[PDB]
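Written out below as structure tokens is the structure these notes cover.
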Amino acid sequence: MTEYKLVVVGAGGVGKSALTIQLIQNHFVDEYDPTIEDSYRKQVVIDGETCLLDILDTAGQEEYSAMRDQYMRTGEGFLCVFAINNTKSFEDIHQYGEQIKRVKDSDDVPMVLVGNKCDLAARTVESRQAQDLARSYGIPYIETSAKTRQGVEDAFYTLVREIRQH
Ligand SMILES: Nc1nc2c(ncn2[C@@H]2O[C@H](COP(=O)(O)OP(=O)(O)NP(=O)(O)O)[C@@H](O)[C@H]2O)c(=O)[nH]1
Ligand SMILES: [Ca+2]
Ligand SMILES: [Ca+2]
Ligand SMILES: [Mg+2]
Ligand SMILES: [Mg+2]
């Protein structure tokens, strides 16, 4: 079957794992569980076609930047996650976007910019700000809550469609 190599990137704690676990295991559990590097392979049907989502869930820890080159090198499309209550994580996702472009020698990489934790009240990143960044990349912006599942399928399946339409 068609395989889609999806990589979930972003600063520590923005909800990269929570998003992936909601998609694959249909649940949210509030818990502290930092990622080193985890792989989820799930066969899905998207728009009538069977495909294998090969999802790499990465670490937000700054001490892993050398290891980021490797999975950016081999990754097909990227969920670029920040949290809407964490302005620093929004600044950081600019750096991820630039690194993806440098490692892959391309500004045509399928990506979706994801503003996660949209269930939370203390918003500090406005949607228009994130939309401006996504426009500069030519990519969609989608808000998500791993907690409520709002936008989760939207974000992952839109990334698949962005790859498929590449
Ligand atoms: N309210 C709310 N909390 C969330 C959401 N997504 C994740 N969290 C919470 O935020 C924390 C970090 O989530 P996690 O998925 O582990 O983040 P991560 O980006 O994978 N971290 P790491 O880079 O260390 O692997 C956890 O307490 C988790 O329960 C969300 O959409 N809403
Ligand atoms: Ca181009
Ligand atoms: Ca597009
Ligand atoms: Mg994680
Ligand atoms: Mg280069």
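Method on record in the header is X-ray crystallography, 1.7 Å.
Cβ coordinates are placed from backbone N, Cα and C, and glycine is handled just like the others.
Residues annotated as GTP binding site in Swiss-Prot, with experimental evidence given as evidence: 13-18, 29-35, 59-60, 116-119, 145-147. Long-range Cβ contacts of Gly13 (GTP binding site) within its own chain (separation 6+, distance under 8 Å): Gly60, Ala83, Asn86, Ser89.
Annotation of the mutagenesis experiment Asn26 to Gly in Swiss-Prot: Loss of interaction with PLCE1; when associated with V-12. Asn26 (mutagenesis position) falls outside any helix or strand according to DSSP and counts as coil. In sequence order, the list of same-chain residues 6 or more apart from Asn26 (mutagenesis position) whose Cβ falls under 8 Å from its Cβ is empty.
Cβ neighbour count for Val29 (mutagenesis position): 11 (other Cβ atoms within 10 Å of its Cβ, all protein chains included). Swiss-Prot gives this note for the published mutagenesis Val29 to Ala: No effect on interaction with PLCE1; when associated with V-12.
For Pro34 (mutagenesis position), the same-chain residues that are 6 or more apart in sequence and have a Cβ closer than 8 Å to its Cβ are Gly12, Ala59, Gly60, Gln61. One mutagenesis experiment named in Swiss-Prot is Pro34 to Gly, and its note says No effect on interaction with PLCE1; when associated with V-12.
Around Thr35 (mutagenesis position), the same-chain residues six or more apart in sequence whose CB sits under 8 Å from its CB are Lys16, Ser17, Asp57, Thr58, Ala59, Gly60, listed in sequence order. What Swiss-Prot says about the mutagenesis result for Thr35 to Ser is this: Loss of interaction with PLCE1; when associated with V-12.
Annotation note: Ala59 (mutagenesis position) sits in a coil segment as assigned by DSSP. Listed in Swiss-Prot is the mutagenesis experiment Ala59 to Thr, annotated as follows: Loss of GTPase activity and creation of an autophosphorylation site.
Swiss-Prot lists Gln61 to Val among its mutagenesis entries, and the accompanying note reads: Strongly increased transformation of cultured cell lines. In the structure as shown, the Cβ atom of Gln61 (mutagenesis position) sits within 10 Å of 13 other Cβ atoms.
Among the mutagenesis entries in Swiss-Prot is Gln61 to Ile, noted as: Moderately increased transformation of cultured cell lines.
The DSSP secondary structure for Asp119 (mutagenesis position) is coil. Within the same chain, the residues at least 6 positions away from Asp119 (mutagenesis position) whose Cβ sits under 8 Å from its Cβ are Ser145, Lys147, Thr148, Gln150, listed in sequence order. Under mutagenesis, Swiss-Prot gives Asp119 to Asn with this note: Loss of GTP-binding activity.
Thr144 to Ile appears in Swiss-Prot as a published mutagenesis result, with the remark: GTP-binding activity reduced by factor of 25. Cβ contacts within 10 Å of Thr144 (mutagenesis position), excluding its own Cβ and spanning all protein chains shown: 30.
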Q. What is the total of other Cβ atoms whose distance to the Cβ of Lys16 (GTP binding site) is within 10 Å?
A. 27
**Q.** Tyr32 (GTP binding site) versus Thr144 (mutagenesis position) - Cα distance in angstrom
**A.** 19
(Q) Test of understanding: give the count of other CB atoms lying within 10 angstroms of the CB of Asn116 (GTP binding site). (A) 30
